[PDB]
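Note sheet for the following structure.
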Amino acid sequence: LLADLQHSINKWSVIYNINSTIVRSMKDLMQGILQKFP
Amino acid sequence: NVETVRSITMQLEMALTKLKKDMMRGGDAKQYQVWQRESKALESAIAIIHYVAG
Amino acid sequence: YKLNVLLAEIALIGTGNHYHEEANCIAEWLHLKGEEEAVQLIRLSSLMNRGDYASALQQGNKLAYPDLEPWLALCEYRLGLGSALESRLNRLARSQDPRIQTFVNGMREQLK
């Protein structure tokens, strides 16, 4: 993922007050959605 | 990486210049609706990259 | 990068950095090209980053995407809709997708 997007993902924990497990699963689903583009 | 920024900015700028050249070819109104959408998306992306990564 | 993937990632950067109209212009293009799930992800991210969880939730529950379910659960969590969140977690726990299972496990822990 673009570095600036990863920088935003690295702030999800404090922005939404969620733990690392939640963030990792969401980052993976996000990556998965982008991987479906032809 | 500064290099990835430079690279993706060049990719978007080249795509925008090519699209503006394609828009000189003429076409029907539906073709211009497609090209206008793409053009605005590219301009928008270049803007975000400038504002955020500089 | 495939161009549309690059544009989608940039739109997401836009939604997390207060450039919502720029991100929407990109989504209008992605919509024309049929990447409706990415369009919905950009819309949810834009609304949620602005703190508009209610609008996010209303829009999310009107367009069905299995992989985006966690975002709607996050909206319920941030709005403090306890009952809705619990209901959503029970439904998501039924998914065969290991990523969804990881999310549910993480949210249950978060809630303890």
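Here chain A follows Swiss-Prot for its numbers: 50-87, in order, are the residues you see.
Cβ coordinates are placed from backbone N, Cα and C, and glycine is handled just like the others.
Swiss-Prot annotations:
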- A:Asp77 to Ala or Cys: Shows no Yop secretion in the presence or absence of calcium (MUTAGEN)
- A:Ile82 to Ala or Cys: Shows no Yop secretion in the presence or absence of calcium (MUTAGEN)
A:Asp77 (mutagenesis position), number of other Cβ atoms within 10 Å: 17
Under 8 Å by Cβ from A:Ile82 (mutagenesis position), counting only residues of that chain that are 6 or more apart: none
DSSP three-state assignment for A:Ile82 (mutagenesis position): helix
